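Chemist: Handing you a structure now.
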Amino acid sequence: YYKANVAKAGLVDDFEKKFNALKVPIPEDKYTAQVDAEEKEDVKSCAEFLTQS
Amino acid sequence: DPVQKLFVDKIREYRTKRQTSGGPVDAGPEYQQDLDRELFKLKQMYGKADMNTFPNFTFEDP
Amino acid sequence: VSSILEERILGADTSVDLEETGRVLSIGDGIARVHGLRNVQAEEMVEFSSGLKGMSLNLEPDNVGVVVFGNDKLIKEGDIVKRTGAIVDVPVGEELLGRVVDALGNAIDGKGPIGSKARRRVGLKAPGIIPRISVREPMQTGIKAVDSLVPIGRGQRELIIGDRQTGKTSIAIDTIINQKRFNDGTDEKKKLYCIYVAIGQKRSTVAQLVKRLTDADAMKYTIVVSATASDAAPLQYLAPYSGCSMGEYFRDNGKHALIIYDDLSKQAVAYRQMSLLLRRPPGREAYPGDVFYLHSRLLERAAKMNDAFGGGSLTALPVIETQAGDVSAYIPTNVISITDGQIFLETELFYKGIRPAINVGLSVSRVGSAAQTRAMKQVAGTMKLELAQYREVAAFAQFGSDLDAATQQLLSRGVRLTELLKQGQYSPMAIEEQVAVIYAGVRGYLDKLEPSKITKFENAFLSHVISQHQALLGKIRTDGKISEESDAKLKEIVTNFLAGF
Amino acid sequence: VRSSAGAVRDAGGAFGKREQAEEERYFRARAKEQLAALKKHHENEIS
Ligand SMILES: Nc1ncnc2c1ncn2[C@@H]1O[C@H](COP(=O)(O)OP(=O)(O)OP(=O)(O)O)[C@@H](O)[C@H]1O
Ligand SMILES: [Mg+2]
């Protein structure tokens, strides 16, 4: 439709192709680090508290 | 349909006009001034970014 | 373009005709006194030579008093007035939906022309006494106060009266927006084709309004007529009938419509100007003797056809403005004795924080219990009784203490219900959510919760119900009643949630 | 026919002015004691 209405010579499909080529930066797992917390919490409850209890 | 001379009159004024359409005939510099003003206003409503590329973003994560 | 201009020229009507004619004797203040036109019907559309229109309103024995549809700067003593023979009529259909038309059905939106096929008069008669059938279905306005305490059935005139800047247009626009949920769904027995007639407003206000409607994507089923402040008196006097005819098309086509007049006190002013300039005898407050016939013959088109005439409908919500709560003025009483109710708005309530500022003491609806869903009926009966009890002793509020624990309970319940009725702007709620909230309110699941927080609860509760128990809400909605199972489930949800907060 | 809120002052009758009178006592006396307390406070803060 744009190319139809947009009489502009090639800018229409120019940007079409360029767009289709462009790819978004997906964010990267960086917060995803405190997992040992769980396990060390697991220690506090399941090791450091299990046997004492 | 050509019986009404009004139709032919309008038609061939129109034609001569289209032939003259090699440029917008008798535009007049006030035409250009109006173009100027409204084109700016349109652009500001559309922002100041260069209207030629895909303005890059480099999106920011938390 | 050029190539298009070719058929733009071709697509014309060059033919001429032998037409009657009379010449203007006089002009001034917007009132031509044409002489001639011996065969001109009363209330007919004549055309002046310059290009304007006129409505030959006052057939005097020697001359015909025509009212110009625009500035008469273009008219001069001597011009030619050619009659058209056709009473005023306007386009109709479903082509108008989403457009903005002026009083005569001419798109003032740019956005191309109106592609309507069938036209329709503006001075038709209302359906008789047999066509109508009692008002039974509800028109969910999406506003808690309106939708529970002062209900509005489909086919009912419900004046929206109140002083200036109290939120009347806001109520009307919340009503318009609420219909989106029905108008996107499937059933055609719940789709309301809102109309909005803007009289006397300035074009900036109507522009902002259509912006609001477009944002909420509520234009795909709305027409917006507009006779704005600059349009000559006849186009303001005549817009409400254009809107009412656009709605009568739906009504008699087995569809359901809704027309909002805003204001109806700026149409009577325009008609007063027209009459006083035509020199018709004046009356009280200078209004002519027709300023009742005027409105009555308009607000009596809002009917609810039976199932032999189609089953259509046409609600009507005439907005009236009263000068400082002077409900006894001429127009407010003229339009209060025509309609089936009134939603009174007050500023003491608007600035106390009770928004929408509806004054449930004075607001009534003369259909009442009917025009509600059984679920909302069950909730709202108790809510209405409790609120009346609270109002009758709210005078003590400033003391509260030093009084019997019974009145203390009454105040502690009325305050909670008042806080629950407060609503945001352009945030209408489906009936099931209203029922859930007011159920949590009237059954005592907030009496121990401080008033200042009630609003919070409300919102949270909705977020905790819509995202969690859509099944229960669907159960309430599909069958509009609270079966004991649904009642108990609501009780459990309310109790456990309140516990979790 | 009805009434309004905060209208015993608009009438400007006897009560409309007696009310100003009562409020002005209360808040003149409160202003006096508050000024004395603020003085006391700043004078103490000299230490
Ligand atoms: N439910 C609401 N919550 C908060 N504010 C509201 C609510 N309803 C209306 N208002 C406020 O009331 C003001 C006036 O609204 P509105 O235009 O609907 O009243 P109106 O009587 O139609 O005005 P006018 O009579 O001048 O046309 C608006 O600025 C709006 O902010
Ligand atoms: Mg308004």
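The residues of chain D that appear here are 33-79 by Swiss-Prot count, in order.
According to its header, this structure was worked out by electron microscopy, 4.0 Å.
Cβ from N, Cα, C; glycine included.
Copying in the features that Swiss-Prot gives for the protein in this structure:
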MUTAGEN   D:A46 to V  Strongly impairs F(1)F(o)-ATP synthase-binding
MUTAGEN   D:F47 to A  Strongly impairs F(1)F(o)-ATP synthase-binding
MUTAGEN   D:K49 to A  No effect on F(1)F(o)-ATP synthase-binding
MUTAGEN   D:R50 to A  Strongly impairs F(1)F(o)-ATP synthase-binding
MUTAGEN   D:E51 to A  No effect on F(1)F(o)-ATP synthase-binding
MUTAGEN   D:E51 to A  Retains its inhibitory activity at pH 8.2 although it still forms a homotetramer at high pH
MUTAGEN   D:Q52 to A  Impairs F(1)F(o)-ATP synthase-binding
MUTAGEN   D:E54 to A  No effect on F(1)F(o)-ATP synthase-binding
MUTAGEN   D:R62 to A  Impairs F(1)F(o)-ATP synthase-binding
MUTAGEN   D:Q66 to A  Impairs F(1)F(o)-ATP synthase-binding
MUTAGEN   D:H74 to K  Retains its inhibitory activity at pH 8.2 and does not form a homotetramer at high pH
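Give me the local environment of each listed feature.
Modeler: Other Cβ atoms within 10 Å of the Cβ of D:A46 (mutagenesis position), summed over all protein chains shown, number 8.
Sequence-distant contacts of D:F47 (mutagenesis position), defined as residues of its own chain at least six apart whose C-beta falls under 8 angstroms from its C-beta, comprise D:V40.
Here the Cβ of D:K49 (mutagenesis position) has 12 other Cβ atoms within 10 Å, regardless of which shown protein chain they belong to.
Sequence-distant neighbours of D:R50 (mutagenesis position) (same chain, six or more apart, CB under 8 Å from its CB) are absent.
The DSSP secondary structure for D:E51 (mutagenesis position) is helix. Cβ environment of D:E51 (mutagenesis position): D:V40, D:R41 lie under 8 Å away, each six or more residues apart in the same chain.
Taking Cβ-Cβ distances under 8 Å and a sequence gap of 6 or more within the same chain, the neighbours of D:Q52 (mutagenesis position) are D:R41.
Within 10 Å of the C-beta of D:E54 (mutagenesis position) we count 11 further C-beta atoms, all protein chains included.
A helical conformation is recorded for D:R62 (mutagenesis position) in the three-state DSSP classification. Contacts of D:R62 (mutagenesis position) defined by a Cβ separation under 8 A and a same-chain sequence distance of 6+ are given as none.
If you take the C-beta of D:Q66 (mutagenesis position) and look for same-chain residues 6 or more apart in sequence within under 8 angstroms, you find none.
Within the same chain, no residue at least 6 positions away in sequence has its Cβ under 8 Å from that of D:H74 (mutagenesis position). In the three-state DSSP assignment, the secondary structure recorded for D:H74 (mutagenesis position) is helix.
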Chemist: Give the distance between the Cα atoms of D:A46 (mutagenesis position) and D:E54 (mutagenesis position), rounded to the nearest whole Å.
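Modeler: With the alpha carbons as reference points, the distance is 12 Å.
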Chemist: Taking DSSP three-state, what's D:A46 (mutagenesis position) in: helix, strand or coil?
Modeler: helix
